[PDB]
Amino acid sequence: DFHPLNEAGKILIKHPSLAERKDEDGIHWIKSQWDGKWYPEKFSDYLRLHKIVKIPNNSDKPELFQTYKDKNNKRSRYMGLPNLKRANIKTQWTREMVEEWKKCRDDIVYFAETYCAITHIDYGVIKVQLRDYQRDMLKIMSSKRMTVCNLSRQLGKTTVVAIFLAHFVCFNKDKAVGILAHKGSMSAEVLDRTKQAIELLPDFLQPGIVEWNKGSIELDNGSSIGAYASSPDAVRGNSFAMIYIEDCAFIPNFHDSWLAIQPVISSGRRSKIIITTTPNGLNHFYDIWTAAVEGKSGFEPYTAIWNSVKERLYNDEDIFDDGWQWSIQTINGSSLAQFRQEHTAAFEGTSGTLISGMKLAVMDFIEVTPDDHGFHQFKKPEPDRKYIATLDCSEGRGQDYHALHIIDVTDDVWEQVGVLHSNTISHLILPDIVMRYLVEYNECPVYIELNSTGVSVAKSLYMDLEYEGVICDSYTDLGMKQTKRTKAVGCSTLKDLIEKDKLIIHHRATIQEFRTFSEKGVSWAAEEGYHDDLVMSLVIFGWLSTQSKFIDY
Ligand code: NA
């Protein structure tokens, strides 16, 4: 029957068959369902697209600063170690060098792809081959002050975490870094890798080394990296410019250590903080991730799981299968319970759904016969009652649906009184159709999602049909402008509204879409083969609900 992962009726992985194809540059490509990128059919073709680059051995030519290391001059070497340079050596800055240094300074991906190395036994010093997830993480950790990663296990995260920590200390002066982990030996392992990165850097990017031991390093610029077992002592006692928290979810009695962290980041001496971990049930981390993902804590959420290692997407026969058999083989020889625990970064005591099943079980519906159009009337319009309409237009039409909700806003408890749901109505005749329902419900104001179709619909209502009740956040944008944050907090507010019983949903298909509107880290969406149009239209309302003008349309 099912692919192990697809245990219930729900599809968590699509077969290679259903994947989009493409023939280009003499090779057969297959689109991956995890990132929507094109991957060659043959594994051998993937390798000649991600081939190894040797960083050549340079003690000879100081002119070639990109690779130059003064390894043979022992006086220049820190403690006679070839890879490390003595503290306080004056570098001879040429104009080229300054530009390249500065380039690395504010382009972390370039620095990571050009200068970070691993020393291979067969090919010598080679460039680290970054992965798309790692690249994404570098950008985020760099551009944002506070970042939190919900990763799976056996992703080589440390490789990227090391590169970043290296980049920080090598291109910032007088900056103290503290790595915090459950055990101090864990955080010692992290900086070991950071040191493995630092020691392979060319002279011009390598600051001189003052201290260089297991639990601590210090550079001649003033920057340091300290390995610590997580404690409230470590945070208060030190003045950190950056705090990296390793395996955060698996740190017992973290609440006090976390409270010690607050003043260090939150208004605030204002320092960077990077958290990376696999999840561990509904503990303190679930609260961190949720606050980040709902856009409440200023943290930038990021997530990556097994499929980010693209080697797994090619089977034993070296043909692209989008991780179909690797996943089967990894499920076997172990357990589904363990695969979720090891490879999926899912939280234990919960499903993905935005709305808790605890709430989705209590939710009753009102069965009604819809119009010629897609309109479901739950409660008739009443004179002197305030209504609010939200519209998520298709694009689209199956693909997906047009979704209009009408919400009775009069009382303290808001009620969904009408829903238009259609994949048959053209967006050219929709404005009129929608209007008669808006006009039926006491000249109901409407907040339209400004997608390609929405913008158009907004025009027709406000201008062509001269409807004076269309809500706009600006004069260029006649509806809800789509942003990452609007969706995030719209979902967050929708969750609250629904669960605290401020918003009452009557439409069965709406409640049913909530049933499969779940985690699509770092956001929420509909899972395979489901629609989210009805939910997404209510997200619009959620976001509108937070707006001051709404506090009484
Ligand atoms: Na308005």
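Note that chain A is numbered according to Swiss-Prot, with residues 10-562 shown in order.
Using the three backbone atoms N, Cα and C, a Cβ is placed for every residue, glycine included.
Annotated features, as they stand in Swiss-Prot:
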type	residues	note
BINDING	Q138, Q143, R202	ATP binding site
BINDING	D401, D542	Mg(2+) 1 binding site
BINDING	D401, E458	Mg(2+) 2 binding site
MUTAGEN	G165 to A	Complete loss of in vitro DNA packaging activity but not the endonuclease activity
MUTAGEN	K166 to G	Complete loss of in vitro DNA packaging activity. No effect on in vivo terminase activity. Loss of terminase small subunit-stimulated ATPase activity
MUTAGEN	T167 to A	Complete loss of in vitro DNA packaging activity but not the endonuclease activity
MUTAGEN	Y253 to A, G, K, P or R	Complete loss of terminase small subunit-stimulated ATPase activity
MUTAGEN	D409 to N	Enhanced nuclease activity. Normal circular DNA packaging
MUTAGEN	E458 to A	Complete loss of nuclease activity
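Annotated features, which come from Swiss-Prot, shown on the structure.
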residue : record                : CB count, 10 Å
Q138    : ATP binding site      : 14
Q143    : ATP binding site      : 23
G165    : mutagenesis position  : 15
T167    : mutagenesis position  : 16
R202    : ATP binding site      : 19
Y253    : mutagenesis position  : 27
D401    : Mg(2+) 1 binding site : 27
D409    : mutagenesis position  : 17
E458    : mutagenesis position  : 25
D542    : Mg(2+) 1 binding site : 23
Quiz item: Out of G165, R202, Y253, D409, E458, which of these recorded positions is nearest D542 (Mg(2+) 1 binding site) by C-alpha distance?
Solution: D409
Self-check item: Integer Å distance between the CA atoms belonging to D409 (mutagenesis position) and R202 (ATP binding site)
Solution: 47
Exercise. List only the single closest residue to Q143 (ATP binding site), chosen from the recorded positions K166, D401, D409, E458 by CA-CA distance.
Key: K166
Exercise. Determine the Cβ neighbour count for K166 (mutagenesis position): the number of other Cβ atoms within 10 Å of its Cβ.
Key: 22
Quiz item: Of all the recorded positions given, namely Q138, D401, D409, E458, which is spatially nearest to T167 (mutagenesis position) at the Cα level?
Solution: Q138
Self-check item: Where the record names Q138, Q143, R202 as binding ATP, the maximum Cα to Cα distance in Å
Solution: 15
Quiz item: For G165 (mutagenesis position), which DSSP three-state class applies?
Solution: coil
Quiz item: Distance between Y253 (mutagenesis position) and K166 (mutagenesis position) at the Cα atoms, whole Å?
Solution: 13
Quiz item: Once the DSSP letters are reduced so that anything not helix or strand counts as coil, what is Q143 (ATP binding site)?
Solution: helix
Exercise. Indicate whether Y253 (mutagenesis position) is helix, strand or coil by DSSP.
Key: strand
Quiz item: Rounded to the nearest angstrom, how far is the Cα of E458 (mutagenesis position) from the Cα of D401 (Mg(2+) 1 binding site)?
Solution: 5
Quiz item: So of all those recorded positions, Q138, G165, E458, which one's Cα sits nearest to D409 (mutagenesis position)?
Solution: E458
